[PDB]
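Chemist: This structure is in structure tokens; I'll ask about it shortly.
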Amino acid sequence: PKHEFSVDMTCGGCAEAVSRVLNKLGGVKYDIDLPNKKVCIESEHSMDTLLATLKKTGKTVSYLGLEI
């Protein structure tokens, strides 16, 4: 599916950090929108896997829902 999340990305460094955590996890296609502090993910991973993955940044995350 394509899962929309909210992530507290303050700057380009933080957006890049989100890129890398998703990268490590793998099996994801993503579009991080820095000004709107959102990240859209196409994947077969669990919302919960995706959520845990994004929270490893230390930033505030939440699942908004399907985009889709």
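These residue numbers are counts, starting from 1, taken along the chain as shown.
Per deposition record, X-ray crystallography, 1.8 Å.
Any Cβ shown, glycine's included, is placed from N, Cα and C.
Below, the features straight out of Swiss-Prot:
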- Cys11, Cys14: Cu cation binding site (BINDING)
- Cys14 to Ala (Swiss-Prot position 15): Impairs Cu(+)-bridged heterodimer formation with ATP7A (MUTAGEN)
- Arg20 to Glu (Swiss-Prot position 21): Has no overall effect on Cu(+)-bridged heterodimer formation with ATP7A (MUTAGEN)
- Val21 to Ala (Swiss-Prot position 22): Has no overall effect on Cu(+)-bridged heterodimer formation with ATP7A (MUTAGEN)
- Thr57 to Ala (Swiss-Prot position 58): Has no overall effect on Cu(+)-bridged heterodimer formation with ATP7A (MUTAGEN)
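Are these features on the surface or tucked inside, and what touches them?
Modeler: Taking Cβ-Cβ distances under 8 Å and a sequence gap of 6 or more within the same chain, the neighbours of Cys14 (mutagenesis position) are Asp8, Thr57, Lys59.
Under the DSSP three-state reduction, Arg20 (mutagenesis position) is assigned to helix.
When secondary structure is read from DSSP and collapsed to three states, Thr57 (mutagenesis position) falls in the coil class. The local packing around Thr57 (mutagenesis position), expressed as other Cβ atoms within 10 Å of its Cβ over all shown chains, amounts to 17.
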Chemist: I need the CA-to-CA distance for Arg20 (mutagenesis position) versus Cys11 (Cu cation binding site), whole Å please.
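Modeler: Cα to Cα, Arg20 (mutagenesis position) and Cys11 (Cu cation binding site) are separated by 15 Å.
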Chemist: Would you kindly give the Cα-Cα distance separating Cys11 (Cu cation binding site) and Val21 (mutagenesis position), rounded to the nearest Å?
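Modeler: Checking the Cα atoms of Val21 (mutagenesis position) and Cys11 (Cu cation binding site) gives a distance of 16 Å.
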Chemist: Ranking the recorded positions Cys11, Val21 by other Cβ atoms within 10 Å, which is at the bottom?
Modeler: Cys11
Chemist: Would you count the other CB atoms within 10 A of the CB of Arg20 (mutagenesis position), including those on all shown protein chains?
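Modeler: There are 11 such Cβ atoms around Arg20 (mutagenesis position).
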